[PDB]
Structures are given as C-alpha cells and as structure tokens.
Amino acid sequence: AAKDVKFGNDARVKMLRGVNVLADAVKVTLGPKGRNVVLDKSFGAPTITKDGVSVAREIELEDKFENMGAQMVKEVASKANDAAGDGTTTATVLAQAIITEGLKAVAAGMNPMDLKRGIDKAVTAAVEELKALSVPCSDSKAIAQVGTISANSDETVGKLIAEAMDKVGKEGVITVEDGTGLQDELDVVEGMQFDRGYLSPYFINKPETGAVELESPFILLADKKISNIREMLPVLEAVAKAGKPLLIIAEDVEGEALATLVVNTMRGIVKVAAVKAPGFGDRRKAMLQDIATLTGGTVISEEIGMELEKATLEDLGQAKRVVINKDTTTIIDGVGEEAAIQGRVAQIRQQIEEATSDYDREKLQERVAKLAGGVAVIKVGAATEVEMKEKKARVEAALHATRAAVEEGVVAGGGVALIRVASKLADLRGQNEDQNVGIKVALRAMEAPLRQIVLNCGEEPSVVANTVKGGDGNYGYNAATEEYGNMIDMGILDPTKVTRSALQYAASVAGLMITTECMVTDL
Amino acid sequence: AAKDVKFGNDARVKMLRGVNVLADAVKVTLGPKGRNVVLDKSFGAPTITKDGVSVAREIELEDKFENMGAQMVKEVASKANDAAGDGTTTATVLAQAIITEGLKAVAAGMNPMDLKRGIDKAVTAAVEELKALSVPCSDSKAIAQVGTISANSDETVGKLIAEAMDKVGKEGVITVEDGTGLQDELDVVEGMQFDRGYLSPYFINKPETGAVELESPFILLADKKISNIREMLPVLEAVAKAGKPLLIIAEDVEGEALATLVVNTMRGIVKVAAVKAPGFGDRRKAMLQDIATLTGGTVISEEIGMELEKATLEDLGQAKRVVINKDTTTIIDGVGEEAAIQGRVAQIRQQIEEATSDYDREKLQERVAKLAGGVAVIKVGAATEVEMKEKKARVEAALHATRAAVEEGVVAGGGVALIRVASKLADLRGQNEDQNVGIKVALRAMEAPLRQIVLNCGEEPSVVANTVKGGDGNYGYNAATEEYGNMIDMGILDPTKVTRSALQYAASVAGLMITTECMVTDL
Amino acid sequence: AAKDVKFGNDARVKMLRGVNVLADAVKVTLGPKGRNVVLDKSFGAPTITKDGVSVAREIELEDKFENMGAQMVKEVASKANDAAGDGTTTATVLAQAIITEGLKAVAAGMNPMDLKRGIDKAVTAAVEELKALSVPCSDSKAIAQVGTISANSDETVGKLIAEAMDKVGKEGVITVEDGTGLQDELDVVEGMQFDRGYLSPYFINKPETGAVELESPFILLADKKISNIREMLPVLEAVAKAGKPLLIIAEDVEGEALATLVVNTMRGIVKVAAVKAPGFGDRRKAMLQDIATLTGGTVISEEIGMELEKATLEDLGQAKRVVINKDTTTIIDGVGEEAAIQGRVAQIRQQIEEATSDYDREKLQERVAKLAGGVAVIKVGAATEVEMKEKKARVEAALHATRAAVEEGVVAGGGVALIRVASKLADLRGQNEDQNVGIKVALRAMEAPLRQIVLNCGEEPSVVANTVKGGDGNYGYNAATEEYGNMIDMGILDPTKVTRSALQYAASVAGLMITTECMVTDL
Ligand SMILES: Nc1ncnc2c1ncn2[C@@H]1O[C@H](COP(=O)(O)OP(=O)(O)OP(=O)(O)O)[C@@H](O)[C@H]1O
Ligand SMILES: Nc1ncnc2c1ncn2[C@@H]1O[C@H](COP(=O)(O)OP(=O)(O)OP(=O)(O)O)[C@@H](O)[C@H]1O
Ligand SMILES: Nc1ncnc2c1ncn2[C@@H]1O[C@H](COP(=O)(O)OP(=O)(O)OP(=O)(O)O)[C@@H](O)[C@H]1O
Ligand SMILES: [Mg+2]
Ligand SMILES: [Mg+2]
Ligand SMILES: [Mg+2]
C-alpha cells in the first residue's frame, strides 16, 4: 500500500537514534561502572540485565525504525560477543561512533561506499597492527583479570573462571551449568562429549541458544543408522510408554529415509532428539561402545543381530541431562557404571598401548580421553534464579573470552591497542577522500571507547586519550589506578581476539548502517 | 512496538509508589494495631485480609509498574514469610525503607551497585550480630508469646500453637487443618507421613500452595515401580469404575516409562496422584508394608506375584484425605485398622528390639515412629469459612515461625536486635562512599520498623528509637507496656530466624529494586 | 488578575531554565568569540544587537517565570556592569553556574540558607584573595588591552579609550557622546565640572540615564539662591526670547516654591534646569565667578545689587551643551570669554600660590583645577545609528571598566584570578556541610567562566582549567596565544574591580534565586 518513506538522513536518523539509545546504555554499562539496566517483559517477570549485552538485548525501541536499527547493532554485537566471548559492548560502542560519523558523512553526502571501503581498509590495517601488538596471554592471575574484564568487575566470575580453568587446565574444556544453590560448585564431571550435529533445527530445543537439553534423557544407541520409523517404533513404544526426553543415536539418518515417516507418523509426544553416532567405521562403533558403556545402556547392531524392537527401555541408557548443539552433542552425565566406565577406559587405554600404529593409538586415545572427558562443570549460584541466569550468561561469555584470550595472548586493555593502532592507521590514506574520511572516522571510532571509560572515570577523556596516544609502545590508562602505567605492567589486558572481533563486527555494522541512505516502510 | 520508557527515577518511582502503597498498609497492619484490610476479588466474594501478609497479597495496584513493583516485594516477602513463618511484614517494611533510600540515592546518582554491595555487606554484618545476640528460646509461655507475634495479637493462634506444641512436643510436628466447626479441635492424628515428592507439578493440586489434597483418596501400593500404563490400567479400570482421588504409590516412575503413556493414553478423569514408595530396598518394602497396613490396603509385588490387574479396588486402601507436597507426601488418616495398625507397630517395634544392629533398629524405629506418626492436627474454627481460611493461614505461619523460633532461640523483639545491630553496623564502613551510604541506608532501614511500631503506639518513634539505641545490652520498647524494660525480661521475643530471614530478603528486594534504574514497557 | 500560588522546585525550575537561556547566549558571546545576537522589530528591519549585555537585553523569555528569572540575572548583571564597566557577562556566567548548582542543591534539599551563606563566605574569601592578587594597572598599552577586554575585541573602543584617556589624562574624566559621523571624533572640551545634584528628577532629561543634557544651554548664575519663581521670572522672560535651553544656577532653589510654580505654571517648553551653586560661602561665590567666567556669562548678587530682572539674556552665559547627573552637574563647554576666563584662572592661580594657608590654597587650587582640567568628549561613529548607539554603550562600559581597572590595577585576566582564588577558597570550609557545599559551588562557579573561554577556543576546558589551577602564581590560558604564559607577561589583564564586582553580584543573584520559597503570580 502506501509507504512511509524517510529519505537518507531521515532513514538514517531513526536507526541512529535507536543506535544511540541502545549504545548509550551499553557504553555506560561497559566497564565496571554500569551497575545494571532493567526493563519489563511481555510475559513473565520483567527481565533485568546486569550485563551491557543484556542491556542491549533488554532495550527495545518503540519505534520500528529505531528498534530495527537497534536490533541490527545488537545482532552484530551478539555475534561478536559469541566469538570474542567479550567485547560485546565494545563492538556496540565502536559501531555507534562509526555510524554517527558515517551518518554525518552521509549528511555530507559523500558517497558512503568510499567511506565504507575506507573503514574496511582502516579496519584491516588496524587488525594487522593489533595482531602484531598482541602478545601472549599472561598467567592465571592475568587470566582472572581477563575474566574480570568479561566480568565487567564481576570478581566472582573471573575467580570462578580462573579456578575452573586451573583445575580443568586451560586446554581442558570448561562447561557451565546453573548453580545448584547460591554457592557455586565446581565439580569434575563424568561423561563423554562427542561432536555431532542435531539432525534438524526442529529437534532444537526451546531455548534461544537452540542447544537442546533433555532432562534425564534416555539414550538409544544403534551402530546401524536408523533407516525408518518402523524399526524405531518398537523402541518408541517403550519410549511413548515413556516421556522424559529420549535421545536417539543413529549412525546416519536419511533426512530422506527417517524424517517423513517419523514426523508425520510419529506423534513425537515424548521429547526426542537424534544424533549421528560419533566417528565412522569401526572407530564409530568403538565410540558407540564407549558411549554405550558411559550411558550404561547397550547398543544394538545388525551384526549383533539384536533387534531395536527387541531392545527394551533397559537397553537404552539414561543420562542425567543431555545438551546438544549443532556443532556437538554432549551428555552431561550418563548414569553409567562407575566400575563399568573405568573398566572401559582401562580397556581402551590398554588398547591404545596395544595398537602399534599411531592411528590406532590416536583413535583409542581419543576415545579414552573422551570417556574421562576431562570435563569440568561450573555451577553458578545466585541470590535469585533470574540473577543466576544472568550471572551464568555472563560467566559463559567470560569463559569463552578468557579461553580465546589466553591462546591469542592478550593485548593491552583500555582500548590502548585501539588507540595505538588508530594513530598508525591515520597515516594510511584511503584511495579517495571519501574513503579517507571514512578511514579517519574508523580511527575516531576506535578512540571513542577509550573516552567512554574515561568518562566513566569522570576524567576528561580528551587528556587521557591524548596522553595515551602520545605514549609510544603500550600506553594506556587504568581506570582503577587512575594512574598512567604500562598496560602489560598493569596486567590488565583485553583479549586480542575479542578486540579484533568486536572491531570488525562494529565496522561491518556501521558500514551497513551507513549504506542505507533511505528507508522505506509501509505507512 | 513503541515502548513507553521511564528513565531511572521514573522507572523507580512507579515501583516505589507501588512499594509504598503496599508497604503502608503492611506497616500499619504489622503489629497488633492493624485491624484488617479488605478488597474485592475478581471472582467469588472479595477476599478479606486480616493479616499484614494477606493485605499485601490482597492489595493490587492498578498501574502495571506499580503493581509489578508491589508484586516484587510481595513475592520476596512471601518467601521470607514461609521460611521465617513470621516477619512477613517486617521484611516488607524493611524493604520499603531500603528501597526508598536507595531510590533517593539513585536520585543522587551514586552507582547503586556500591550501595547494593554496601547493603549486602551491612546485612551480613547485621546477621552476624543478630546471631550472637540471639539467645535460646524461652519456655512455652514464651512460645505463646512467640505465637502471638506471628499472631499479630491473635491470642487464640498463640494459645493454639502453644497448646498444640505442648501436646505434640516441640519436636513433634504439628499439622493444621481447617476447623470442623467454629470451636477449634486439637486431635492427635493417626497415620503416617513419608517424605516423597510429587512426580509432576501437573499432579500438583489446584491450590496455590500446590500441595495436593485428595478427598477420600484410594491408595494403591506397589513395591515394584510402575513401569507402564498398561499394568496400571486394570487398576485404573477399577478406579475409572472410581472417581474421588486415587493416589498411586510406585517405587519409581520413569518420567520417561510411565508419563507419556499415562498422560496421553489415560483420560485421568479420576483424580490421580503418584508418589515414589518411601525408602528403598527392603526398608522401602517394609515402609510400603507399614503404609499398606496403615492404609488398610494391600501391596502387590512381583515377588508376591500378585498382579496389579488382579488387584481390585479393595486391595487399594483408602485415606480420609491425602496431602502431598514436593518435599513430602502425607496421608492425613488412612482408614487402616485400629488393631491392624497397632499390631504392625508392635511387630515393627519388636523387630526394632530384635535387630542387633543399630541400622536395623533405626530403620524399624523410624518405621514404627512414623506409624504412630506422633502427628498432631489442629483445627481452626471461624465465624465464617473465609475467616477460618484466613485464620488457618495465619496459624500456619505462626506455627512455622514458632517452631523455627524455638530452635533458634528468640532474639529480643521490637526490632531491638535490628536497632542494636545497626549501631554496631554503622561503625563498619563500606569499601567506598557509595557503599557507605548504602550501608547507612540499610542501618536506617533496620531502624524504621521499630519506629513503625512506635508510630502505632503514637509515641514519637524518634525518642523511643534514640532511647532504644542508647540502651546497651538488649534494650527495647514494649508497646503493650509502653514502659522500658529488658526484652528478655519482657519475654516478648522475635525469632532470630524470622528476623534474619526477613532482613535478608528485604535487603535483597531493595537491592533489586534499586538496581533497575530505568524500566521499559510497551506503550 | 487571578493569582496562582506555587511552592517548591517548580518555581525554581522555571527560573533556572530562563537563566540558562539568557546565560547561554551571553556566555558564548563573552570573550572575543561571541559573534553576535539579533532581535526582531515590530516595524522596519529587525534590530541586531552586539555585546553580551546587549544580547541579554535583547533576549526576552516568553514564559513569565523564565522571563522573570532571566530578568533578575540581567538586572544584577547590569548593576555589576555599570560599576565594573566590564564583566557584565562574567557576572552572568558566574551567576548561572552558581544558580544551577544551588538549584541542584535545592534538589538535594539541603537548606539553601547555609549554601547561600557558604557562597557569600566563599565570595568574601575570594574577594580578599583577589585583592591581594591584584597588581597595579599597566600602561596605556595595557590600558588599550583593558579597553579591548571591555571591547570584547572591539579594537576601536580600546583604542578610543586609550586615546581619549591619554589626552584627557587617566585622572581626567572622559565623556562619551554620539558620533557626529561614522568617523569618531575626539575633541577636548573646555569647561568646568562641579558636583551638584539636579534639584528634581522632574528636571531629569528624557534619556534613561536620567542625566540631563541641554543643547546650547543658557547659564544664569545667581550668587543668591533662587528662592522663588518671581525673581527668576524676569530672567525667564528673556528666556522666552531665548528657548535655547535654560540652565539655572542658584545657591539654593527651594524645590517646592520654585518647582511647583515653575513646573505647573510654566510650560517649560524650553528646557530648564536648576543646580545649586557649587561650594558654599566665599568659595561658593568664587566658584560661581569661575563658572561665570567659563560660561562667559555674568553673575548677579544682591551684594552687587544687580537685579535678576535687570539682568538680560546677555548676562546669562551659554554652553555648547550641559550634562547633569544627580551626583554632579557639568558643562561640556561654556562659550566663555577667552580673555576673561584666562585672566580669572591666572588670578585664581596666583591666589592659590598667594594664600599662605593650605585651606585657601586648596580652594583656589581646586577652583583653578576644575577650569583647567576641562572635559574630554569622545564621539563614536557608526555605520548606522543603531550601531553607533550600541557601540557607544559598549564604549561607555569599557571606559568605566578601564578607569576602574587602572586605579585598582589589573588582575590577570582569563578568570585566572577566579580560578586561582578558588583553589585557596576550597581549603576554607563553611560552618556546616550545607555551607560547605555552597562554598564549593561558588568555587565551581568561578572555574566555569574560564572553561567557557576555553570552550570557545574549542580546547577542552578541563585540561586548561586543570593546568591553570596547577600553575602557581599567576597562571592562565591566553585564548589568542593558545599558549600558556604568565597573564601579566601576556599583558592581558582583567580589572580587579570588574572581576570583583561581577563575582559579588553574581553570587548575590544566585543566592537570591535559591530562596524565594514561595511565589505568587497572576493566574
Ligand atoms: N576493573 C577494571 N579496571 C580497569 N579497567 C577495566 C576494568 N574492568 C574492565 N576494564 C576495561 O574496560 C573495558 C571492558 O569493559 P566491558 O567488558 O564492559 O566492555 P565489553 O567487554 O565491551 O562489554 P561486555 O563485557 O558487556 O561485552 C576494557 O577495555 C577493560 O580493559
Ligand atoms: N501484642 C504485642 N505486644 C508487643 N509487641 C508486639 C505485640 N505483637 C507484636 N509485637 C511486636 O511487633 C512486631 C511483630 O508484628 P507482626 O507479626 O505484625 O510483624 P510481622 O511478623 O512482620 O508481620 P506478619 O506477622 O504479618 O508477618 C514484632 O517486633 C513484635 O515483637
Ligand atoms: N582578544 C582577546 N584575547 C584574549 N582574551 C580575551 C580577549 N578579549 C577578551 N578576553 C578575555 O575574555 C574575557 C572578557 O570577555 P568579555 O568582556 O566578553 O566578558 P565580559 O566582560 O564578562 O562580557 P561583557 O564584556 O559583555 O561585559 C576576559 O577574561 C578577557 O581577559
Ligand atoms: Mg566485557
Ligand atoms: Mg508476624
Ligand atoms: Mg567585557
């Protein structure tokens, strides 16, 4: 029908305003200062967002345009957030600065394309500089500091991350679970995780993450792939004479062969999940066996000649809970048998030694390793359930950031890298003036987040920024110290990856926002 | 869509106003003074709330924001109320004071985080002080006084609690039932209670408590777990040739194995409940046997080879009523056989003696103890049914508070502990000024409820508070006396646990309220 | 009309907003930077206004409350403006800062009285510091600079002031007149000034100043006081033939008798003025003689026996123009008799030497001095009449400021004194915290105007202010230099008096605003 059109600046402004609103909350929240943000929920009690990210999520704009603009930033921010594990706010902050400048440039009427290109070019240059700048991660104490950064002055999270990290080992994966109680618990977990996808997003559970968690799942393992429903059905009868979420492991499902019959034919009332059996070939079988032992269930294979129909519920193992993500499917804890698990591990271990070949050894060793799992679980307590969820999310983000940060090594925090790079970046020129301005804009954007921290300090960011820029090498401002010192010496370092990730995303967002001169909507 | 946003103070104010409104009623009601509050009900006759708590429940705010804010307080208050058994109002009162100050501080613009931390710190300090301050509970006369406090000058409740408590014994559990008639009846009850959960909240009955009560329940006991519906079904046929609520006892239900078939397949028209059979192993069987005798029903086990299908309704016992809560499932009174029950008890008792081992003795002794139950039931009469319900609720709260109070021992009432602690607390300083103010705020919050009582007195709380603070040791004001005397000497003591519980919750609430600077809602 | 009564912040808020609006324009204009302001006109092209004072004058607020608030500032500012001659804006700027803070404090709910007291206390302290800080005025080159400051980068004004000042002498009074033409004209004017009041404000001329200027005045001098009209009348009759405006000098004119008859009876179509003859006794006569010679008119005394009636117009002298103010009455230029005037001066001069006594010498010397000194007049040209008026006003202000500045000596400009004093002030504490905050507020207020200049520079005032504060001695920022240097060395100095005056007034204004708890207005 009729469209309400806003031209250029008009289109931009809606996004910009939305961006600003979202950004403002985020910026203040970013850094230790932001205590909290809260807003209502349509259903249920209103959500409260401790984190900057959560704030962005929480914040919705009444205006469609503004909201959409806000959403765009958030979505990018989240993506950066996931990968980096941290720097969600930073990306948002960066984006806002870039966007605003871009918009102004838009006001200038310089073709945004050059600017975008310039920005991208600047980003690339900055990235390169950052990479060189970045240095190896410091020790666990640093790690805690890294954790704290993700923490946003959540001391506990950093401590937990460090503590979990120490026990597990940096290499060892750490998993987070909701705390049993207010006090956190760190437990080594028994179980194995195998990287398998979820066959269909349909399987994908309710939660936003889309990882599916089953409570007291039942595990049916078949070495053979599950061709059709019918074979499955007798299992199902045991299972629809069941209910708490059944997990099914099949070597393969033809999303052709299984899916049509299963979905239509099968009520699927009981929760069901399907995963491909880990590994392939004998190894796959071996993995299945390992899983089966861990589950405590039994596996049925054609070679065995056991029938799925014949197999009862008992054959199916149970898990305390299972979490599945597209990348990987894990069982938090199979009931298993303590002896059984150990025995299998030993047997596999013996096998590992036994096999002459490295390859054989590797498969076995991998298998054994999985069984122990080396997994650590972290529980987060909270005053309230809501808090716990919030805390947990923060913790998870921190963990990812920390892990990434350590491997990458950590660049000086405080946006020191960003400021430092920008200066170098400034010298570089874009192909054309429009590009040049964009490049400058990007540089400006980088500078801003340093200022924001300063603003939180209440110190005038101009002086700090100037001083920071002036200092060669790694120079930065420590909010807590409110003294000038080497970032490395300070030991507060922001992860290279997180910084890089955030910057890239922010730049991308900004460019996108910049590009759309005009927006059209239905009236 | 578009959102209506209130920033910071705007967000807070809605909550604050709501809090104040709710709080005001609660505060006045708190203490003997508050005669009553009443408001309409959407359906049915409007509820009338004698109690402060009920007032809060009753009071709803038209404004969503205000209402939500009010709700938040109430929910916390209720939680405190449950645990403490008393002090529901106190928590509310405390919260309001804290919130208001926090809001003002919010107006100050000091970061609430520090304040919250300070408040928490203050709370912790106060708690420690309180614990030291607290002293052992006094005698039953004191108990009645304790009861009266929960009573809010409900003399009857305190008397009933004391009376019930005396007969049952403090240790012995006391249960409350609606009064048969206006006159209360205290009867020792025959029956056993076993701690078992309800399999599903679905089972959970209509009432808010969620405890499920069945009228004239039928009890089917199986030693063996009920794997599937089908085995159940023939029982059901007897029971679908039935209607008034069937209770089912199964050793285990796979919420996998039973649930899918039962729910979908089974109409479940007749009320059904499921509980796991108490105990495990032989003891579980023994417990089942004890239950079976008490029920007067019979239990069927595979070992017996009796069939569930074979078993008739007659095999199933009947109970006058059953109440189930997640923690525990109890049968108020199985029809049982008087002789049978006694005989079983004796047999078990003999067994207890017979067993050499302590362990064997313990299991038997526990079993025997349950059968007698040592249970006492209290009936509350009322002029009207509504009143009775109100009274009953109050009675229950009092009982919990009293029981907790006795074990803990009772601290001086009148908020004496609170005032006393605060002074000590005041000396302690928070890490930072913002924290400091919050700490002070908390202290102020503690003081307030003393004032409220004074206000009810009409005496100027300032003088009283000052005097109370001035007095060392336990110093307090007795409203009734309107004379200064030792709280202990007065013998009016508020339970340590209740006070502690309320304070902690109130603090938590306040912090939460404080945190949310701004609230966003859809327009 | 009706009355609307309000109490509370709301009254304040209106004032604050009004203040800000006026202040903002003024602040930007203040310092060389403020380009301009414009006004509308009902008829003709809209007027355009210049300097900040003019800006403030031009600015009116639609809202009564806001307007009134704005007005209050302006009135005080003008008063300061008059006395200082400069610093109108500064006072306004200071006031705004103070007011806002005070208002915030009002928001705080601290009792403003303490704050006002604290502010006053701070002001006093600051004043003392300033006085000590102040140093003697520099030479004419400095004077021009002083002029420029009043100039607000009006080079011409400063030059004119300096030029006029040089010729006249600093001590010598300089008068400003509208320029004959675009080019300014500086003419020294012969004449004597004697401090005499205007008998009645009725006499007071049209212009706002109320000083009365007569064009080609005729001077009638009577040694005797002019008791009544009748004696005057025959002079007047000649005056009728006259009509060049008549000035009357009488020893004393009783207001009632003369004025009543004169005003009512006499149309007074020709302007008439009356002044008391300068001096008393013989000296008065002598002064009269001196005046008479300077006028070139003759004086009639009873002792002489000359009759006023007898005296013709010729006896009355003429002046090119006369200006009268309440404090003093001056004749810009009597036509005089060249020979007569000179001879008398010589005679007086001889007398001065001649007189043995100091007293005689003093009177004579004073008499000669008045004639000798003469007066200097400055004409200001303009592109347009409107401009000229504006320029003239600015010039006048500058002149006053310069004159004051020179005598006082000039303190470092740039608000350096203000910033410097504040630091010292900060140490001083008010009696009570509320006072303390007010004191701090005042200090903050002082700092602000430095910032404003910086802001105009575009440099971040924070750094500058910090730097300025840090420097001991006279440290300041020169806008033009944009380099740090000694203010004195720079030679840019703001007059002590002007600074002091502005500060005091501003403080007074701020204090006043804070109070006024209740306001009543028409509905
Ligand atoms: N306690 C602290 N002391 C000093 N600097 C800190 C502290 N906490 C964080 N920082 C700095 O502030 C920035 C990190 O804050 P934050 O983690 O909020 O930003 P973010 O990661 O972008 O936001 P989010 O964590 O919500 O994704 C970094 O530059 C970091 O070095
Ligand atoms: N009859 C009484 N005489 C003296 N003081 C009393 C009396 N009844 C109560 N109090 C005091 O008043 C406070 C208890 O009142 P109340 O029980 O209403 O508060 P509450 O427990 O917080 O509210 P609710 O009982 O609704 O949860 C205590 O400090 C108690 O010592
Ligand atoms: N050309 C200039 N270069 C450097 N500083 C200047 C210059 N002109 C003025 N200043 C400084 O700026 C301030 C004076 O500006 P201005 O005269 O506008 O303020 P004001 O006297 O308060 O306003 P008004 O002149 O309208 O009363 C002083 O501190 C003065 O030293
Ligand atoms: Mg972070
Ligand atoms: Mg109570
Ligand atoms: Mg000036």
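Swiss-Prot numbering applies to chain B: residues 2-524, in that order.
Recorded method for this deposit: electron microscopy, 8.5 Å.
In case you wondered, yes, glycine gets a Cβ from its N, Cα and C as well.
According to Swiss-Prot, the features are:
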type: BINDING; residues: B:30-33, B:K51, B:87-91, B:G415, B:479-481, B:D495; note: ATP binding site
type: MUTAGEN; residues: B:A2 to S; note: Complex stability is significantly decreased; when associated with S-76, same residues as in M.tuberculosis
type: MUTAGEN; residues: B:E76 to S; note: Complex stability is significantly decreased; when associated with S-2, same residues as in M.tuberculosis
type: MUTAGEN; residues: B:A109 to C; note: Forms inter-ring disulfide bonds. Prevents ring separation and leads to the formation of high amounts of symmetric GroEL:GroES2 complexes
type: MUTAGEN; residues: B:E461 to K; note: Temperature-sensitive lethal mutant. At nonpermissive temperature, the rate of general translation is reduced and a defined group of cytoplasmic proteins are translated but fail to reach native form
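Known features from Swiss-Prot, placed on the structure.
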{"residue": "B:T30", "record": "ATP binding site", "DSSP (3 states)": "helix"}
{"residue": "B:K51", "record": "ATP binding site", "DSSP (3 states)": "coil"}
{"residue": "B:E76", "record": "mutagenesis position", "DSSP (3 states)": "helix"}
{"residue": "B:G88", "record": "ATP binding site", "DSSP (3 states)": "coil"}
{"residue": "B:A109", "record": "mutagenesis position", "DSSP (3 states)": "helix"}
{"residue": "B:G415", "record": "ATP binding site", "DSSP (3 states)": "coil"}
{"residue": "B:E461", "record": "mutagenesis position", "DSSP (3 states)": "coil"}
{"residue": "B:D495", "record": "ATP binding site", "DSSP (3 states)": "strand"}
Looking at Cβ-Cβ distances, which residues of the chain lie under 8 angstroms from B:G88 (ATP binding site) while being 6 or more apart from it? B:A81, B:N82, B:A402, B:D495, B:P496, B:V499, B:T500, B:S502, B:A503
If you count the C-beta atoms lying within 10 Å of each candidate's C-beta, which of the recorded positions B:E76, B:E461, B:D495 ends up with the smallest number? B:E461
Recorded positions: B:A2, B:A109, B:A480 - member with fewest neighbouring CB atoms within 10 Å: B:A2
Please work out the number of neighbouring Cβ atoms within 10 Å of the Cβ of B:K51 (ATP binding site), leaving out its own Cβ. 21
Of the mutagenesis positions B:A2, B:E76, B:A109, which sits closest to B:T90 (ATP binding site) by Cα distance? B:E76
If you count Cβ atoms within 10 Å of each one, which of the binding-site residues B:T30, B:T90 comes out on top? B:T90
At a CB cut-off of under 8 A, do any of the recorded positions B:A2, B:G88, B:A109, B:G415, B:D495 come close to chain A? List them or say none. B:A2
What is the interatomic distance between the Cα atoms of B:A2 (mutagenesis position) and B:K51 (ATP binding site), given in whole Å? 42
Work through the mutagenesis positions one by one (B:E76, B:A109, B:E461) and name whichever has its CA nearest to the CA of B:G32 (ATP binding site). B:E461
For a quick check of understanding: among the binding-site residues B:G32, B:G415, which residue's Cβ has the most other Cβ atoms within 10 Å? B:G415
Of the mutagenesis positions listed as B:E76, B:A109, B:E461, the one whose CA lies nearest the CA of B:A480 (ATP binding site): B:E461
B:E76 (mutagenesis position) versus B:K51 (ATP binding site) - Cα distance in angstrom: 18
Hey, how far is B:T30 (ATP binding site) from B:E76 (mutagenesis position), Cα to Cα, in Å? 18
Output: those recorded positions from B:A2, B:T30, B:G88, B:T90, B:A480, B:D495 whose CB lies less than 6 Å from an atom of ligand 1, in sequence order; none if no residue fits. none
Nearest recorded site to B:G415 (ATP binding site) by CA-CA distance, among mutagenesis positions B:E76, B:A109, B:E461: B:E461
DSSP secondary structure for B:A480 (ATP binding site), reduced to helix/strand/coil, please. coil
Close-lying recorded positions around ligand 2 among B:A2, B:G32, B:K51, B:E76, B:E461, B:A480, where CB distance stays under 6 Å: B:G32, B:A480
